[PDB]
Amino acid sequence: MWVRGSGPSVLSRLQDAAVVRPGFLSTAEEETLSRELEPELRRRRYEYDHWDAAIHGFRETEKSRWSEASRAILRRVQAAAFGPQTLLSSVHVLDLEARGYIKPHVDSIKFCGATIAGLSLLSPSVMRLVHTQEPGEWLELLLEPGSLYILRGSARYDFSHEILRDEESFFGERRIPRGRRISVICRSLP
Ligand SMILES: O=C(O)CNC(=O)C(=O)O
Ligand SMILES: [Mn+2]
(Lines of atoms letter the chains of each structure in order from A and count residues from 1; the text may use other names and numbers.)
(Lines give C-alpha, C1' and ligand atoms only; values in the text may rest on other atoms or scores of the structure.)
(Ligands and ions follow the chains in the order given, each with its own letter.)
Protein backbone atom coordinates (compact mmCIF):
# COMPACT_ATOMS: atom_id res chain seq x y z
CA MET A 1 0.00 0.00 0.00
CA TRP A 2 2.88 2.39 0.84
CA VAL A 3 6.00 0.27 0.27
CA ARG A 4 6.96 -1.64 -2.90
CA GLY A 5 10.07 -3.72 -3.48
CA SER A 6 12.18 -5.47 -6.11
CA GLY A 7 11.77 -8.78 -4.25
CA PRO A 8 10.72 -10.40 -0.93
CA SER A 9 14.29 -10.34 0.42
CA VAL A 10 14.88 -6.55 0.24
CA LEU A 11 11.53 -6.04 1.94
CA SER A 12 12.44 -8.31 4.87
CA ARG A 13 16.00 -7.05 5.56
CA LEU A 14 14.89 -3.40 5.38
CA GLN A 15 11.73 -3.94 7.47
CA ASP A 16 12.75 -1.61 10.30
CA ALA A 17 15.49 0.21 8.33
CA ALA A 18 13.37 2.02 5.73
CA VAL A 19 9.86 2.67 7.16
CA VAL A 20 6.77 4.77 6.32
CA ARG A 21 4.27 6.11 8.91
CA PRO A 22 1.57 7.83 6.78
CA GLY A 23 -0.78 10.06 8.77
CA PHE A 24 1.92 10.58 11.38
CA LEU A 25 0.74 14.19 11.26
CA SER A 26 -2.83 15.33 11.71
CA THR A 27 -4.34 18.03 9.52
CA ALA A 28 -3.74 20.50 12.31
CA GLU A 29 -0.09 19.37 12.62
CA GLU A 30 0.34 19.68 8.86
CA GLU A 31 -1.00 23.25 8.82
CA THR A 32 1.10 24.21 11.85
CA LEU A 33 4.31 23.49 9.91
CA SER A 34 2.93 24.66 6.56
CA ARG A 35 1.80 28.00 8.01
CA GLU A 36 4.97 28.50 10.11
CA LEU A 37 7.35 27.81 7.19
CA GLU A 38 5.67 29.77 4.38
CA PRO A 39 7.11 33.24 5.16
CA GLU A 40 10.75 32.16 5.46
CA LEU A 41 10.35 30.05 2.28
CA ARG A 42 8.64 32.81 0.26
CA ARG A 43 11.52 35.05 1.41
CA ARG A 44 13.69 33.13 -1.09
CA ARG A 45 13.36 32.14 -4.69
CA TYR A 46 13.79 28.70 -6.20
CA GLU A 47 17.58 28.55 -6.24
CA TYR A 48 19.78 28.22 -9.33
CA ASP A 49 20.06 24.94 -11.24
CA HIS A 50 23.56 23.40 -11.21
CA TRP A 51 23.36 20.20 -13.29
CA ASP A 52 25.35 17.99 -10.84
CA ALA A 53 23.51 18.95 -7.65
CA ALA A 54 21.34 16.25 -6.01
CA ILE A 55 18.36 18.62 -5.61
CA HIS A 56 16.85 20.57 -8.50
CA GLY A 57 14.16 23.29 -8.45
CA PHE A 58 14.31 23.86 -4.72
CA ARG A 59 14.71 26.39 -2.00
CA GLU A 60 15.72 25.48 1.50
CA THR A 61 16.62 26.58 5.01
CA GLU A 62 17.91 25.34 8.35
CA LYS A 63 15.55 26.01 11.24
CA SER A 64 16.17 25.60 14.94
CA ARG A 65 14.12 28.43 16.37
CA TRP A 66 10.59 26.99 16.28
CA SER A 67 7.18 27.71 17.81
CA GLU A 68 5.93 25.58 20.74
CA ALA A 69 3.43 23.98 18.35
CA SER A 70 6.17 23.04 15.86
CA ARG A 71 8.64 21.94 18.58
CA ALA A 72 5.99 19.55 19.91
CA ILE A 73 5.90 17.88 16.47
CA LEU A 74 9.65 17.49 15.93
CA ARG A 75 9.88 15.95 19.41
CA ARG A 76 7.30 13.41 18.16
CA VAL A 77 9.66 12.61 15.29
CA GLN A 78 12.64 12.57 17.69
CA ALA A 79 10.64 10.21 19.94
CA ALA A 80 9.50 7.93 17.05
CA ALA A 81 12.74 7.84 14.98
CA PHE A 82 15.81 8.36 17.21
CA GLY A 83 16.96 6.51 20.35
CA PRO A 84 19.31 7.48 23.24
CA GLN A 85 21.34 9.10 18.60
CA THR A 86 21.74 12.86 19.12
CA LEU A 87 20.16 15.34 16.67
CA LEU A 88 21.83 17.98 14.52
CA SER A 89 21.75 21.55 15.89
CA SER A 90 18.95 22.38 13.42
CA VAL A 91 16.33 21.00 11.04
CA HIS A 92 16.64 21.02 7.27
CA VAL A 93 13.53 22.40 5.56
CA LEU A 94 13.38 21.62 1.89
CA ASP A 95 10.85 23.19 -0.51
CA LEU A 96 10.53 21.43 -3.84
CA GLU A 97 8.75 23.08 -6.71
CA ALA A 98 6.30 20.93 -8.71
CA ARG A 99 9.00 20.84 -11.38
CA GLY A 100 11.64 20.12 -8.74
CA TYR A 101 13.02 16.74 -7.77
CA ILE A 102 15.88 14.93 -6.10
CA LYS A 103 18.47 12.71 -7.78
CA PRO A 104 19.78 9.44 -6.24
CA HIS A 105 22.20 10.01 -3.39
CA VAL A 106 23.32 8.99 -0.01
CA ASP A 107 23.47 11.60 2.72
CA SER A 108 26.92 12.72 3.82
CA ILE A 109 28.24 10.05 6.16
CA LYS A 110 30.60 12.78 7.38
CA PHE A 111 27.83 15.07 8.67
CA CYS A 112 24.71 12.86 8.83
CA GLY A 113 24.63 10.03 11.35
CA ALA A 114 22.84 6.71 11.13
CA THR A 115 19.23 7.95 10.85
CA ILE A 116 17.30 10.25 8.55
CA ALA A 117 13.61 11.07 9.18
CA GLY A 118 11.52 13.23 6.85
CA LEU A 119 8.06 14.73 7.24
CA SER A 120 6.20 15.33 4.01
CA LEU A 121 3.92 18.31 3.41
CA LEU A 122 1.47 19.70 0.84
CA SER A 123 1.66 17.11 -1.91
CA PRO A 124 2.44 13.38 -2.44
CA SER A 125 5.57 11.98 -4.00
CA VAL A 126 7.50 8.70 -4.23
CA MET A 127 11.03 8.19 -2.82
CA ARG A 128 13.02 5.44 -4.59
CA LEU A 129 15.84 3.53 -2.89
CA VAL A 130 18.26 1.44 -4.92
CA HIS A 131 21.18 -0.60 -3.56
CA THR A 132 24.39 1.22 -4.49
CA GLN A 133 26.08 -2.11 -5.36
CA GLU A 134 23.09 -3.91 -6.86
CA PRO A 135 20.72 -2.07 -9.26
CA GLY A 136 18.23 -4.97 -9.10
CA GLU A 137 17.61 -4.37 -5.40
CA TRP A 138 15.25 -1.38 -4.98
CA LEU A 139 12.34 -0.13 -2.87
CA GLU A 140 9.87 2.65 -3.76
CA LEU A 141 8.07 4.46 -0.92
CA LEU A 142 4.74 6.34 -1.23
CA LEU A 143 5.16 9.53 0.83
CA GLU A 144 1.86 11.26 1.49
CA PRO A 145 1.13 14.61 3.06
CA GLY A 146 1.35 14.13 6.76
CA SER A 147 3.62 11.08 6.38
CA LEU A 148 6.89 10.44 8.22
CA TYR A 149 9.63 8.26 6.67
CA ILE A 150 12.67 6.97 8.56
CA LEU A 151 15.80 5.82 6.70
CA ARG A 152 18.28 4.10 9.03
CA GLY A 153 20.97 1.39 9.13
CA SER A 154 21.58 -0.20 5.73
CA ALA A 155 18.87 1.81 3.89
CA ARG A 156 20.76 4.96 4.98
CA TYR A 157 24.24 3.63 4.01
CA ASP A 158 23.99 1.03 1.22
CA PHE A 159 21.05 2.54 -0.59
CA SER A 160 20.68 5.77 -2.48
CA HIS A 161 17.43 7.59 -2.30
CA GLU A 162 15.66 10.09 -4.52
CA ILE A 163 12.30 11.88 -4.90
CA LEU A 164 11.00 11.24 -8.36
CA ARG A 165 10.22 14.00 -10.85
CA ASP A 166 6.80 14.57 -12.36
CA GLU A 167 7.61 12.74 -15.62
CA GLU A 168 8.78 9.66 -13.67
CA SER A 169 6.52 9.94 -10.62
CA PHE A 170 5.30 6.32 -10.48
CA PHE A 171 4.51 4.00 -7.59
CA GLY A 172 4.51 0.54 -9.23
CA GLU A 173 2.17 1.34 -12.10
CA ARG A 174 0.30 4.33 -10.65
CA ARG A 175 1.20 7.92 -11.59
CA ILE A 176 1.51 10.21 -8.55
CA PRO A 177 1.24 13.76 -9.92
CA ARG A 178 4.00 15.98 -8.59
CA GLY A 179 3.21 19.31 -6.93
CA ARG A 180 5.12 21.65 -4.65
CA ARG A 181 6.17 19.70 -1.57
CA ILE A 182 7.91 20.83 1.55
CA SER A 183 10.08 18.40 3.53
CA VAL A 184 11.06 18.84 7.12
CA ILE A 185 14.09 16.65 7.74
CA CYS A 186 15.67 15.66 11.03
CA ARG A 187 19.12 14.14 11.11
CA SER A 188 21.37 12.48 13.60
CA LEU A 189 24.89 13.61 14.50
CA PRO A 190 27.89 11.40 13.51
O1 LIG B 1 13.12 14.89 2.96
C2 LIG B 1 13.41 15.00 1.74
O3 LIG B 1 12.87 15.84 0.98
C4 LIG B 1 14.50 14.12 1.14
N5 LIG B 1 15.79 14.46 1.69
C6 LIG B 1 16.88 14.34 0.93
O7 LIG B 1 17.00 13.47 0.09
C8 LIG B 1 17.88 15.40 0.93
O9 LIG B 1 17.80 16.36 1.70
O10 LIG B 1 18.82 15.37 0.13
MN1 LIG C 1 19.08 12.81 1.07
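Counting starts with 1 at the first residue shown.
The header says X-ray crystallography, 2.0 Å.
The backbone N, Cα and C atoms fix where each Cβ goes, and this holds for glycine too.
The Fe cation binding site feature in Swiss-Prot is assigned to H105, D107, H161; the stated evidence is a curator's inference. Listed in sequence order, the residues of the same chain lying 6 or more apart from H161 (Fe cation binding site) and placing their CB within less than 8 Å of its CB are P104, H105, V106, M127, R128, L129, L151, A155. When secondary structure is read from DSSP and collapsed to three states, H161 (Fe cation binding site) falls in the strand class.
What Swiss-Prot records for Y149, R181, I182, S183, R187 is 2-oxoglutarate binding site. Long-range Cβ contacts of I182 (2-oxoglutarate binding site) within its own chain (separation 6+, distance under 8 Å): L33, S34, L37, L41, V93, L94, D95, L96, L121, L122.
Here Swiss-Prot describes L94 to Q (Swiss-Prot position 110) as a published mutagenesis experiment; the accompanying note says: Does not affect ability to trigger programmed necrosis.
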Shortest C-alpha distance to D107 (Fe cation binding site) - which of the binding-site residues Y149, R181, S183, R187: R187
